[PDB]
Amino acid sequence: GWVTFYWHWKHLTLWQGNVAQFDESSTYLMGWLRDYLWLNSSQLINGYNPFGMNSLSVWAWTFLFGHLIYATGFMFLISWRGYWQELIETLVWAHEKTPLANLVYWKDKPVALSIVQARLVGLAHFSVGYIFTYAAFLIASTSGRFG
Amino acid sequence: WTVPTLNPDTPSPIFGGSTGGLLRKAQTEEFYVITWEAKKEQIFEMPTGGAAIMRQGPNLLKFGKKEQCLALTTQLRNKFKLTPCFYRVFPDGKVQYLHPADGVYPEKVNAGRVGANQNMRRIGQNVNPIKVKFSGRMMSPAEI
Amino acid sequence: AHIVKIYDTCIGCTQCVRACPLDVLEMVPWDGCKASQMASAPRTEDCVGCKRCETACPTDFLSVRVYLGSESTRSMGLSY
Amino acid sequence: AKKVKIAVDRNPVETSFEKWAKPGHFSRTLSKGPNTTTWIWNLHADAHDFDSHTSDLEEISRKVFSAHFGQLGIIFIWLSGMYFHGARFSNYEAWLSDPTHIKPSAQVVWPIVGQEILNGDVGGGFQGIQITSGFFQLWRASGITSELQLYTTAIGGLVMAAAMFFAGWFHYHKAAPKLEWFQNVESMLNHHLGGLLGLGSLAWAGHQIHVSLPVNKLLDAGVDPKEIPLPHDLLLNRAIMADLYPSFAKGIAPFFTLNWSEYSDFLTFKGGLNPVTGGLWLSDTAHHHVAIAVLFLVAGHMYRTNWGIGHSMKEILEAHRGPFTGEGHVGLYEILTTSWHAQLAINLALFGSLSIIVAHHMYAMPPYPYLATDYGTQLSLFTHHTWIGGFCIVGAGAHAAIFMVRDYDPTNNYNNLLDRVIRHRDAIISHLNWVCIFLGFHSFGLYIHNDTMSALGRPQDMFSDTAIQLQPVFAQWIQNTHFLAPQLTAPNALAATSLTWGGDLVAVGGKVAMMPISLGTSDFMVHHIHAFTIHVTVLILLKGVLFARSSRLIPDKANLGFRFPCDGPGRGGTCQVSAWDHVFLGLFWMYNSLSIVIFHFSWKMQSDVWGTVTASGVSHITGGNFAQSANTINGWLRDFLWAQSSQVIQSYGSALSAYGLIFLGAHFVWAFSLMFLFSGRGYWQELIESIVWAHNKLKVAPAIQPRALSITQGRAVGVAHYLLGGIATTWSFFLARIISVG
Amino acid sequence: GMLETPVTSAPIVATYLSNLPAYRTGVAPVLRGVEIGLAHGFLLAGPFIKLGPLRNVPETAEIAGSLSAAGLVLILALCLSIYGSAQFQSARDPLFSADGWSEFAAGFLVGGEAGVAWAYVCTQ
Amino acid sequence: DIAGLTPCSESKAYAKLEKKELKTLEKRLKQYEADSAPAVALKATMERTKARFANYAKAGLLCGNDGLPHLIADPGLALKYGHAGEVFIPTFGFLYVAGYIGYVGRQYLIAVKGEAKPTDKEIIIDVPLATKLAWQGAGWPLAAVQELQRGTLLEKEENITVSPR
Ligand code: CLA
Ligand code: CLA
Ligand code: CLA
Ligand code: CLA
Ligand code: CLA
Ligand code: CLA
Ligand SMILES: CC1=C(C/C=C(\C)CCC[C@H](C)CCC[C@H](C)CCCC(C)C)C(=O)c2ccccc2C1=O
């Protein structure tokens, strides 16, 4: 991420001819947050708005799509198995006692994900949300600016 | 000592009931029955939640898994100083007895028991995983 | 079913047997230690893998080891 | 019939510094001293866990009583500092003359390393940090007009702080009450209802009637503060008071002759807001505290102590017995007189819920002069007291579970309300589980529906006011009913309690103080988000309490304790089954739910209430974009977070540049916390082994063996940093924003 | 035993359930499938017509919504069929068997589509 | 000059930067009185700002196109062109203090290992001993080297515990 932020910001300023912005604003971390992430999101998040939409609405939608998959990964990484296995046990009780639904039944006993599985599942959501968020921003910021 | 025979007509403690009891598993796979003698009527804690009163004399309870039976056994033994025993009961009507397997609780050494899964070496003397590779299944060096 | 092994460094303290919440372990006579008793694992089909026995073993390194293996209704600790 | 009496023990403990030099003395485990670094953390973790140090209830109660004196002494130092800094490092006197143009400020920084730029231009020929605590408005309402009056209160605050610390020492080392003393719940309620709340309300009514009302009546008239009569002149000279309020010419005879209507001039029932200052009438506030004083003084004579008359709390509980609930409330009295945790669980729950109610009522009915038009103070106070209420409620779940593990005894609870609740916990959690899933789909799914329809160019298919509509008809009906209350249901009230119900706006100094709030489709959607996130927080906390002792997974969870990491990887894995971990998870969801509450408040106020009044009309800070934009997740990202964070990220080089730094620093602490949440101590203990080897190689290895934090401390360290970083990020963003534009 | 409760154990509730097609034993599984399918199929058309993407078209709204309700019944019929295949591979009621459920799924498809068609005829 | 940089004293952008900062301070000044407390504080800030820009130019720093001082880290370039005070000299300034702190702590840790209860000497510091070791650390580089040559600086490989391999 640091490598690709560095490559992208140093090139956007070159492609606009104003390399001085990177030279001046890149020496402190507020410049990155202000002049790179916040400044270049203006067109992305306007892909669709209460007045209409344009060709960037797919990247605007994918941008939030990434934030959601990323945040969902936190659930598998922060909360661990013991909580969920005990919650599923009341769901098993509820199904068996519900009339007109206990006629249907499962063949595989429901259980919580394993300890190792949830780390992979959480890491997969974390990575996917990571990738899709920056891919939408990278393409939208670069293409809208010039393309 | 001889293997006890379960009496299905044994009275059960005074308990209102709860939602933490047996499920459909008991009717299809198995369930567990714990029995003991009570010197006097007393209140104890059900592993499934709530409080129950044990009748004086024999008592019988049914639980969904073995750990629940042995959790109640620890309470009765440690606090009320009783001596319970529980079985495994199958839907076909068969009854299997366990704990105490030979009548003496496992914490106390008893003659006649045969050592099982005992390795006459230390943990540090196991072979490397490469030497148990392609043995037909995932096998730890401790198994061999 | 999990795999439980007792190694010859056992001192026969009986703490593993007391700790086990499923009566998987028991003590048997032995001549390899002062206590003249050794831990045994005759009922590993009821083991759930909690590793309370390993928490209770005083010897270093452990004299009782649990290797989680194939899952089942009993080893997965299910009441349904 | 044990008599209610004072009972103490003489010199229970000796005052010596011996134990100050022996860390861990309180606990048997830690008294032996450290061998690993884990000992150090255990010392601080168990310092205030009195119930685990000793099994004697009397010894526990005595420590609690004196530890409370220490808390009171600390608040007085804090309160004294706030009053002192107002006297010596504030522009309060200048603010009194020009409240609408001068920004309150009570903190000044020294000129070092170039930090003097934080001393901004606040007005009144003064440089300092602008404050949002609202102390200037509070002082004006009480009648404070000089820095001398502020200075004297600070000195009194320190004397009270010294008295509080003496009381704690006295009632632990010299005269410690016995256990039977602490268990007079009937007596304590009588004194705390009629004595603490009752006389406290009456005493404050005396101040308002004799000091606040005369002073604020002249201040509103435009009199120079220095030329107003001093409060003691108003007290000694009935002639002066008669001029302001003619009712004082008749003395107290009307009170004793029941001609209470004579006092109508200063005991009013106007309702609404004072047009000059935009705050509640102080004459209304005085009649409020006089009425509240009588209600509580009557409330303090309900319980029987020593003279027969009154109620026995045990008898009330045992009489309320129905057909559906078995024994009923039997056994609760013994629970609530022998378990401190049970008392703490109730008190935290309602004290926290009260703090949240304070936040809603203070913004809607601004009780202080010039509080409403100070948008920074309005935003800060609402947000502060919502966070306080949120943490207290989560604590209520924490200490309800502690009671369930430690103080719960089945023998005393058989077939009573408490027992029967445990016996259908699966029914409760399974139903509450479904409600949360239902609310998540039908509230957050609507936002996803709108976001997808908007991105597809189908605005007519969205849930909005110009499309498929979701009107809060029930809330709108209540707004109209309260707006018409003075006509028929509250005839003697001149105006509605709040201007949120309806009517006309009140503007002070060209800015809106309060105006009707309209509820539309966006308000419908956001409110059902609140219900969703609150219900989930209940699920997590209630589940922890009901399953604290046992579950279908761990049948003997009580023996493991209240705070343990797991029961091992068996049964598929049992990480985070303890009731402590349900508080740990509940903290995240409380933070998630209150963040939306304070974002809802911030955007709604700027969009629809706050603004500048002009000839044409009201122009709001964000120009009424809440209604059309807050129905999509993209709208919140763009219009709220991205647009309003402009102020904080442009703060460098100005007096607000501090908020910019804390905005970044808060982002850092939050991300730093994910290291503890996403990892486990197994990796870190092995890492320390290699690090220790390097120190051993250089003969510089410590005697106290380094250890990776425990499993539980990793989760506690993670959530504490997660909360601090997240909350501080919003704190910087709110203040830099509202101070800059508001 | 289990926690007794009026909802779980009441006379009026028990009688109502015993008359539902699912619990009414002695009826051929195919006939129960038709009876159940008709009820659900008739209701399934409602939401599609009123809130579908073509809801504001005067005459196309009825056709499009009902045609989508017919599609969902077809998908549900597949779910019923494969459920029987997995569940019953090797008891008192004929329905809970490999032979019974296959007839049940077929009846649901016939009844469900008839209900969707019958719902359309009511509109026009 | 070096790497295309120019002395700040000769830099146009550097001079313009000083005016911008002083102009900002002056703008705030004119809303106060001549000798009021806020005015005096602002004037003090302006004096430090003028002094700072004179000192950096007098120090012979290099300014880039941004007109901000840049530091030279290569020892050869620093000593060649008199920039030793930017990084090179402060490098040996820090190491002396860093070694001082580390050496003093190591001496104290060895001292208490001989005591009966070393652990209690770590939570509860032996202040008389610590002050004694604090002063003797001024000669740590001499003492540190002599330990290295005598072979008592490092433990023996056979006296250090390691995991199975
Ligand atoms: C100088 C007076 C004095 C002395 C010598 C003692 C001595 C003793 N007290 Mg007593 N005590 C005193 C004053 C004193 N007390 C006061 C004023 C109170 C009222 C609060 C108490 C209340 C009290 C209680 C309730 C208990 C004792 C106990 C003790 C014993 C151990 C105390 C200990 O380890 O403290 C060392 C602890 C500290 C130095 C911590 C100080 C905490 C204070 C409150 C300051 C809090 C600051 C706060 C955290 C600031 C924010 C932090 C943030 C900025 C980071 C010992 C016999 C304990 C006992 O007898 O146990 C058997 C015990 O339970 N004392
Ligand atoms: C009219 C009598 C009265 C009053 C006014 C109070 C007031 C208070 N009690 Mg209560 N209490 C009373 C009777 C009273 N109590 C009786 C009869 C009992 C025995 C059954 C108790 C037992 C009790 C306990 C066990 C505890 C309290 C606590 C408290 C405090 C709660 C926190 C708060 O609101 O601080 C508001 C703060 C103030 C109003 C300022 C400081 C206190 C002022 C000066 C009022 C002092 C009232 C005092 C009783 C008067 C005599 C003191 C002394 C000369 C003998 C509060 C100060 C809690 C506490 O915090 O204790 C330290 C606590 O733990 N009380
Ligand atoms: C707790 C609240 C409170 C208090 C303290 C006061 C106090 C006062 N009110 Mg107010 N008032 C209140 C609430 C309060 N009011 C409320 C709620 C209302 C609305 C109904 C009013 C309405 C009201 C009116 C309409 C008037 C007052 C007035 C007064 C003053 C004279 C009262 C009087 O005649 O007392 C009569 C006698 C006593 C109170 C007994 C005094 C006993 C002394 C203190 C005993 C001392 C004994 C000691 C041993 C001697 C010293 C010895 C030593 C030097 C050696 C007095 C300052 C009057 C006034 O002057 O207003 C400016 C007045 O006209 N009040
Ligand atoms: C009236 C309030 C109140 C009181 C009196 C208590 C009292 C108690 N609680 Mg409870 N609790 C409360 C509110 C309260 N709680 C709330 C609101 C929550 C929800 C968060 C909890 C959650 C909670 C848990 C989860 C636990 C307790 C426990 C305890 C017990 C031991 C606490 C201890 O040793 O702390 C020692 C104190 C510390 C180690 C200091 C903590 C420092 C925090 C993390 C700092 C956070 C940041 C700071 C505030 C600001 C920035 C600082 C800066 C330096 C960067 C004790 C009986 C523990 C127990 O075992 O009870 C039986 C326990 O497990 N409480
Ligand atoms: C954005 C992140 C995120 C999301 C989406 C969720 C979602 C959920 N959490 Mg989790 N959680 C998170 C972060 C998140 N969490 C984090 C960071 C933590 C650690 C602190 C936790 C800790 C936690 C706990 C401890 C609990 C939850 C619970 C829940 C559930 C709430 C009730 C529900 O079912 O709502 C409905 C579901 C949603 C709103 C998810 C999104 C649904 C989309 C918008 C619509 C459906 C899609 C549609 C069918 C199309 C699919 C097409 C595809 C198949 C091709 C839900 C599954 C609670 C629970 O299980 O309650 C029953 C619960 O107990 N979470
Ligand atoms: C961290 C590694 C590093 C690097 C990449 C450089 C890079 C450079 N150094 Mg520096 N230098 C370093 C560390 C380094 N130095 C250290 C640790 C010291 C000792 C404290 C010096 C001492 C030093 C001197 C005395 C001189 C340089 C010079 C140079 C430049 C050309 C020669 C050179 O060093 O080639 C690449 C570097 C290396 C292969 C690493 C070792 C370099 C040695 C120590 C110095 C070589 C000097 C060289 C023989 C001079 C010949 C004349 C020159 C004009 C061509 C070049 C910019 C020369 C200069 O000012 O040129 C303008 C010069 O006179 N350096
Ligand atoms: C980073 C990390 C660690 C390692 C962190 C540790 C060991 C804490 C470090 C605390 C401080 C920095 C060390 C002690 C400092 C001394 C008090 C001495 C300081 C002297 C002066 C410099 C003040 C864990 O132990 C851990 C455990 C469980 C889950 C996650 C994690 C985790 O993420």
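By Swiss-Prot numbering, chain C shows 2-81, in order.
We read in the header that electron microscopy, 3.0 Å was used to get this structure.
Any Cβ shown, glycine's included, is placed from N, Cα and C.
Under the heading domain '4Fe-4S ferredoxin-type 1', Swiss-Prot lists C:2-31. In terms of DSSP secondary structure, the domain '4Fe-4S ferredoxin-type 1' (C:2-31) contains 5 helix, 9 strand, 16 coil.
According to Swiss-Prot, the experimentally introduced change C:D9 to K or N is described as follows: No effect. For C:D9 (mutagenesis position), the number of other Cβ atoms no farther than 10 Å from its own Cβ, over all displayed protein chains, is 16.
Remark: C:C11 ([4Fe-4S] cluster 1 binding site) has C:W31, C:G33, C:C34, C:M39, C:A40, C:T60, C:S64, C:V65 as non-local neighbours, by Cβ distance under 8 Å and separation of at least 6 in sequence. Among the features that Swiss-Prot reports, [4Fe-4S] cluster 1 binding site is placed at C:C11, C:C14, C:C17, C:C58.
In Swiss-Prot, a mutagenesis experiment is listed as C:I12 to V, annotated with the note 60-fold increase in affinity of PSI for ferredoxin; when associated with 15-KR-16. Unable to grow photoautotrophically. Residues near C:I12 (mutagenesis position) in space but far in sequence (CB under 8 A, at least 6 apart, same chain), listed by position: C:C34, C:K35, C:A36, C:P59, C:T60, C:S64.
There are 26 other CB atoms within 10 A of the CB of C:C21 ([4Fe-4S] cluster 2 binding site), with all protein chains counted. Taken from Swiss-Prot, the feature [4Fe-4S] cluster 2 binding site covers C:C21, C:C48, C:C51, C:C54.
Quoted from Swiss-Prot for the published mutagenesis C:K35 to D or E: Drastically decreases affinity of PSI for ferredoxin, limits photoautotrophic growth at medium and greater light. Decreases cross-linking of ferredoxin to PSI-D and PSI-E. Its own atom aside, the Cβ of C:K35 (mutagenesis position) has 7 Cβ atoms within 10 angstroms in the protein chains shown.
Quoted from Swiss-Prot, the note on mutagenesis experiment C:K35 to T is: Drastically decreases affinity of PSI for ferredoxin. Decreases cross-linking of ferredoxin to PSI-D and PSI-E.
Within the domain '4Fe-4S ferredoxin-type 2' (C:39-68), the DSSP-based counts of helix, strand and coil residues read 8 helix, 7 strand, 15 coil. The domain '4Fe-4S ferredoxin-type 2' annotation in Swiss-Prot covers C:39-68, and the record cites sequence analysis as its basis.
The mutagenesis experiment C:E46 to K or Q is recorded by Swiss-Prot, whose note states: No effect. In the shown protein chains, 12 other C-beta atoms lie within 10 A of the C-beta of C:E46 (mutagenesis position).
For the mutagenesis of C:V49 to I, Swiss-Prot gives this note: Leads to partial destabilization of PSI; when associated with 52-TQ-53, alters the FA center. Unable to grow photoautotrophically. The structure shown keeps the original residue. With a cut-off of 8 Å between CB atoms and residues at least 6 apart in sequence, the same chain places C:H3, C:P22, C:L23, C:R75, C:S76, C:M77, C:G78 near C:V49 (mutagenesis position), listed in sequence order.
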Binding-site residues compared (C:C14, C:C17, C:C51, C:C54) - the one with the fewest other Cβ atoms within 10 Å: C:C14
Minimum Cα separation from C:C17 ([4Fe-4S] cluster 1 binding site), reported as the residue among recorded positions C:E46, C:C48, C:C51, C:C54 that achieves it: C:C54
Separation of alpha carbons, C:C58 ([4Fe-4S] cluster 1 binding site) and C:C51 ([4Fe-4S] cluster 2 binding site) (Å): 14
Close in space, distant in sequence - C:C48 ([4Fe-4S] cluster 2 binding site), Cβ under 8 Å, 6 or more apart: C:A2, C:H3, C:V5, C:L23, C:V25, C:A42, C:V67, C:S76
Of C:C14, C:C17, C:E46, C:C48, C:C54, recorded positions neighbouring ligand 5, Cβ under 6 A: none
Chain-mates of C:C11, C:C14, C:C17, C:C58 with C-beta within 8 Å of site centroid, [4Fe-4S] cluster 1: C:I12, C:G13, C:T15, C:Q16, C:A40, C:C54, C:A57, C:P59, C:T60, C:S64, C:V65
Cβ-based proximity (under 8 Å) of the recorded positions C:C14, C:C17, C:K35, C:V49, C:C54, C:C58 to chain D, or none: C:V49
Cβ neighbour count within 10 Å of C:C58 ([4Fe-4S] cluster 1 binding site): 22
Recorded positions in contact range of chain B, given that the Cβ distance is under 8 Å, out of C:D9, C:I12, C:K35, C:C48, C:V49, C:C54: C:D9, C:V49
Between C:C21 ([4Fe-4S] cluster 2 binding site) and C:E46 (mutagenesis position), the C-alpha gap once rounded to whole angstrom: 13
From recorded positions C:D9, C:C14, C:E46, the one whose Cα lies nearest C:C54 ([4Fe-4S] cluster 2 binding site): C:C14
